[PDB]
Amino acid sequence: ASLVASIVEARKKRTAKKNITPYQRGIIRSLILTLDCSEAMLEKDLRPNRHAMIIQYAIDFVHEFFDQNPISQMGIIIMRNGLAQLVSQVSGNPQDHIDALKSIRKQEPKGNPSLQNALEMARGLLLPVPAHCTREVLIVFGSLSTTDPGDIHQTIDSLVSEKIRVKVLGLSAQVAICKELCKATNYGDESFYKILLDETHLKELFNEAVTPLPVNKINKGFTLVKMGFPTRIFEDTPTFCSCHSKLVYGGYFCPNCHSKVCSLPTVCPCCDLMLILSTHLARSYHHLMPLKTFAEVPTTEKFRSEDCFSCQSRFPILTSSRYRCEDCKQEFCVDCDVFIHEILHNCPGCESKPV
Amino acid sequence: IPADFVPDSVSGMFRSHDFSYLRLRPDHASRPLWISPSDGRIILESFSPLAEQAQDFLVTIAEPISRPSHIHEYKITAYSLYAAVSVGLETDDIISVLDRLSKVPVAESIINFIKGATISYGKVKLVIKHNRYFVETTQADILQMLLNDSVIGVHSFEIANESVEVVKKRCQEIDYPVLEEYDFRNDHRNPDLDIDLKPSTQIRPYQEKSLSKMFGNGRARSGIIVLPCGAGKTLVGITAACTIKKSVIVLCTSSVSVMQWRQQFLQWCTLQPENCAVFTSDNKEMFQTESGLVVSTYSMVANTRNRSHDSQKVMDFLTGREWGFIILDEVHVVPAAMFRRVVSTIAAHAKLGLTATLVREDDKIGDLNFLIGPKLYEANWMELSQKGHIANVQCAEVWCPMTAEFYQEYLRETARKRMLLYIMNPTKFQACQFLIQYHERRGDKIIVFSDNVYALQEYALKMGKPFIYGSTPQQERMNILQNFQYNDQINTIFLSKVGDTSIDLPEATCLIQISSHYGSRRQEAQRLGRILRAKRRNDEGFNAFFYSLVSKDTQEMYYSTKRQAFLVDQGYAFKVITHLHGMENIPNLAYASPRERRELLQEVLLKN
Amino acid sequence: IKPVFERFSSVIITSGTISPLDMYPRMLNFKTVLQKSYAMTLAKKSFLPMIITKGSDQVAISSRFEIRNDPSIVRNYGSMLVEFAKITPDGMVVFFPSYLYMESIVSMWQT
Ligand SMILES: [Mg+2]
Ligand SMILES: [Zn+2]
Ligand SMILES: [Zn+2]
Ligand SMILES: [Zn+2]
Ligand SMILES: [Zn+2]
């Protein structure tokens, strides 16, 4: 009787994903993850302790964020002992923040949090940020309270005025002030103050936070942006780099001012212009071109085919596991459905079918 | 054998052990039970269904031989089947449930064994009417056969109190066992004691199971209840007394235990300190109330060498009182010859036995069947360890490499002094010093156990922290105990056979053994139970630490193996450590220089 | 209530925590035309009542003024007060039966 429970669970899951929309979603991102390292995360209540798992999950989050969206800079400020401590400036290299987080590994989480100080200096760090960049902050929190020097509502008003959004991933339960932050910052939405139920749910939440977010019509910033593809050289001689001032065998060359750099996707240090590859911009095209869900045909009706169109395996036989791409009119197995919907980003049935 | 069972070429060492002649049921996936008919053993899976329902049934009708995490080795015994039918169970139901949950066909010998181990339950009973052991059986059919027996010499007749133990052994021998289920509600000949279960006491589930197994009919079934260290046996006895509401006497084998159980009893039951009169050489007062209690250890009833007249008056008073309930806490010592006068002296109806270990060197532990009765309940030790009712220990057995400095004299020493000569190794002193350093570095209270007072005091003096043994007076030992508990000057202490058992010292999560008995497993088991009742047995990431410094190149390895094998079979393993940690990182080592080693060698040569 | 009842007929007596209904016409000489309540037609559980009959050490607790200065009952009271304070996110209220009972027990937890 487990298949009926699985079916009704899949129905209640798919009721949320019935509506799939091609919203304009931010690509030039600006993501900040502040960390609290206080007495609360010293609890071993989840194995091994909250501090260790948020360290590991932040490592994964950095990797996933830079993989999916390499067109953003990442800054991390830790919270400790009534002080918020900047440990990671916004940068194109994830490895810097990886090393900073590795430093955060060995140190000891202790103290009390101050979202006022944390968000204030996060605002100040987010101040010299260009218009197209979408300023947004992830906040992790384990306390049920917050010691603060002054008002939080002035900070809330300033953050709303400066067009920065937040998303809170609280640990224990809901905190009303964090709900207020999420609602007021997020145009009244309640889809940003999220509480886990276990570590797997925390993993899923982090994966959810990886994704780009849609933007609002009223928050209109539709413009152009100057861009430059550089050229890579492979020279015999080591050559001084502009950024780190040291001898480099290879390195890309600046398209505009003909200097050289060491890493991409990065902006020029000399002509001060952003340099990318077409792979980097095409990386988010699945977000730009979403994929429709695939429908299982019912077991009662007559079937177009009895084996999987894509992976080429036999469909198993009570119910019918034939997920149909209505855009290509072909049914598929669950494994192929998962792979095409998540790993792949094209429908080979729609590739074979001519338009 | 449900087969021809032609002997296989690989069954040669399987001396009737190749158990593949059985026709395994296709329901072997669901059913958790095998039967081993060669030795009566039972093989039980810990990963197949019906085991949760069958666990209590297998405890009731069978004894476990070994219970690791994967496969429980049980064994049906006639003792366990008598315990089953005493709880209230029968052969046919046992056979039916066994075939219901058994992967294998039920063996003929096991069927016959359970058929034989069915008692005349209810036929043979005894009651006390005004301190008189009246053998009240339901029929004269019992009277005919019992008078047919030559030992004896509805209807009730007298058997003398010392003759009661002998005739109970005899009727167990002729398999006509007596049940002692007091109708304390129906009997009002004894003075009822107005003691109530306070709402401040609420009972653990396994303790409720222990009560209801011996309170199935509402009467108090008499026997043994074996519970681990710190399980709440005092709470179980308090609950039994409060639901019996009669005159009750409980004896434990320490005056410290007398003090602690008296305060426990006046704490968690509504009996009054007036009703409780404590008997010892401190004071021999009596309560004058119709109902109440008098507590003493077993010594003030056993002894007749140096007795006071007030002691004589008190033992006369307790002889006069016809009690309704008796509990012999730490029941492992009462079947000793100077201690088994309990039936001969005390007139008490219900006989319950609460202890941690149900093992000893000889077979006096089975005498409790005809002294107090069978085991009414036991709690599974690893189940309570995972439940947090008892602790989880990372025991680390330290194989100290033997120094030739002491071995050269140890080999030529005479036998009575070889022991004290190989206890005192300078390498062992070095290892103990760094271990104390390392666990005070970890911040653990450490208790050191030595079997010899001189070794205990030498280790204590080399530490610079005091010692407690059996010859130390009570006032000095409690002063040292409170100094250890509260004073930070006394970080560790040096305990002995007054610390091995019958005390409440659970703070020491770290324990280092430098010496022990020759082969007494119960002393080592009680030493393990000293830290098994530790307070932080419930917090996450906890593992208690047990250490045994044993000299190599001796028989002490086999001695420690013998002393530890019960705990290993329980589930408390003894891991191998020979090359220790931090052996030279410690700067100062006790008797490190060879001149210091020869110094201590000739110092102990002064005695050996 | 006699001037009220004999001056006005269209009088509605209702509340949220009146139980049993008949006890108020029992204590006051009046009668009503219909006596019924309303059940909570709830989709899912939203209120979780507990009856703490025993402390952390399985020790019962009561508010009786004789046993009022019991240190063990104090220990239990402060115990779950601390625990609920630690797990309570936003706002929690405490309701003792009497002010003197408070003043005693708060002064000695202050101790
Ligand atoms: Mg001792
Ligand atoms: Zn460079
Ligand atoms: Zn440039
Ligand atoms: Zn497929
Ligand atoms: Zn398609």
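Residue numbering for chain B follows Swiss-Prot; the residues present correspond to positions 100-252, 313-767, in that order.
Determined by electron microscopy, 3.7 Å, according to the entry header.
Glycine residues also receive a Cβ, built from the backbone N, Cα and C atoms like all the rest.
According to Swiss-Prot, the ATP binding site annotation covers B:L386, B:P387, B:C388, B:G389, B:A390, B:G391, B:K392, B:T393. Residues or ranges marked as domain 'Helicase ATP-binding' in Swiss-Prot: B:373-535. What Swiss-Prot records for B:589-743 is domain 'Helicase C-terminal', and it gives sequence analysis as the kind of evidence. Under its mutagenesis entries, Swiss-Prot includes B:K392 to R with the note: Lethal in vivo. Defective in translation in vitro. Listed in Swiss-Prot as a mutagenesis experiment, B:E489 to Q is described as follows: Loss of DNA translocase function of TFHII. Recorded in Swiss-Prot as a natural variant, B:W427 to L carries the remark: In suppressor mutant.
Positions of Swiss-Prot features highlighted on the structure.
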residue : record               : CB count, 10 Å
B:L386  : ATP binding site     : 23
B:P387  : ATP binding site     : 25
B:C388  : ATP binding site     : 23
B:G389  : ATP binding site     : 22
B:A390  : ATP binding site     : 24
B:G391  : ATP binding site     : 21
B:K392  : mutagenesis position : 24
B:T393  : ATP binding site     : 21
B:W427  : variant position     : 20
B:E489  : mutagenesis position : 21
Check the DSSP secondary structure of B:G391 (ATP binding site), expressed as helix, strand or coil. coil
What is the set of residues, excluding B:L386, B:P387, B:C388, B:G389, B:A390, B:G391, B:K392, B:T393, whose C-beta falls within 8 angstroms of the centroid of the C-beta atoms at the ATP site? B:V395, B:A515, B:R692
Just checking the binding-site residues B:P387, B:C388, B:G389, B:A390, B:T393: which sit within 10 A of B:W427 (variant position), CA to CA? B:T393
Give the distance between the Cα atoms of B:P387 (ATP binding site) and B:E489 (mutagenesis position), rounded to the nearest whole Å. 12
Inter-residue Cα distance where the pair is B:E489 (mutagenesis position) and B:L386 (ATP binding site), in Å: 11
Rounded to a whole number, how many Å is the Cα of B:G389 (ATP binding site) away from the Cα of B:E489 (mutagenesis position)? 13
In whole Å, how far is B:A390 (ATP binding site) from B:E489 (mutagenesis position) when you measure between their Cα atoms? 14
